[PDB]
Amino acid sequence: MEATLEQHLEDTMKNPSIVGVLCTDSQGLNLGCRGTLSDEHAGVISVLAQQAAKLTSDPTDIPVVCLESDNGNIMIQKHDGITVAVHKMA
Amino acid sequence: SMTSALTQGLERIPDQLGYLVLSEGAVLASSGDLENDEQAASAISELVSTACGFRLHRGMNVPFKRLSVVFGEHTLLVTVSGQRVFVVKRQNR
């Protein structure tokens, strides 16, 4: 545990509820993804994370772009300068 | 009346502060803070148009039921039924 980025990807996946993770920073570029998420989603997650921030009249309001549905709900928070994509079961 | 009655109030709901409806990329109705400005009307439309285009190839063709976007002090919950988009704007708890 010198804290590596692939630690957390394998680490948050411990949870039965957590089904996949993916990371991106504002490019559409996959920086590692587990579970349900793959490279198709890197671009889509960035853009909705990116456009949802336009509703931020000004910044420092970090909109976790939560996204409900049948298979699961999908939080999306632009975060530590890197957009994170959790996929839970609620 | 009873222990289990009016007297026992029932769980409050956070206040609403904006409401919005668009149809065909056009504001049908709008109240609250979502006045007539084309900030949220325009901005959500492509947020909706992009968020709607996230198929995920596991449950295919239907990329959501509802799209919340949470802020610190206020929330947006968006719905679409046949290219009529609803946003409710409220408080968080």
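Using the three backbone atoms N, Cα and C, a Cβ is placed for every residue, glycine included.
Where Swiss-Prot documents A:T12 to A as a mutagenesis experiment, the accompanying text is: No change. Contacts of A:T12 (mutagenesis position) defined by a Cβ separation under 8 A and a same-chain sequence distance of 6+ are given as A:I18, A:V21, A:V86, in order along the sequence.
Cβ neighbours within 10 Å of A:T36 (mutagenesis position), excluding its own Cβ and spanning all shown chains: 19. In Swiss-Prot, a mutagenesis experiment is listed as A:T36 to A, annotated with the note No interaction with XABX14-154 (truncated form of HBX).
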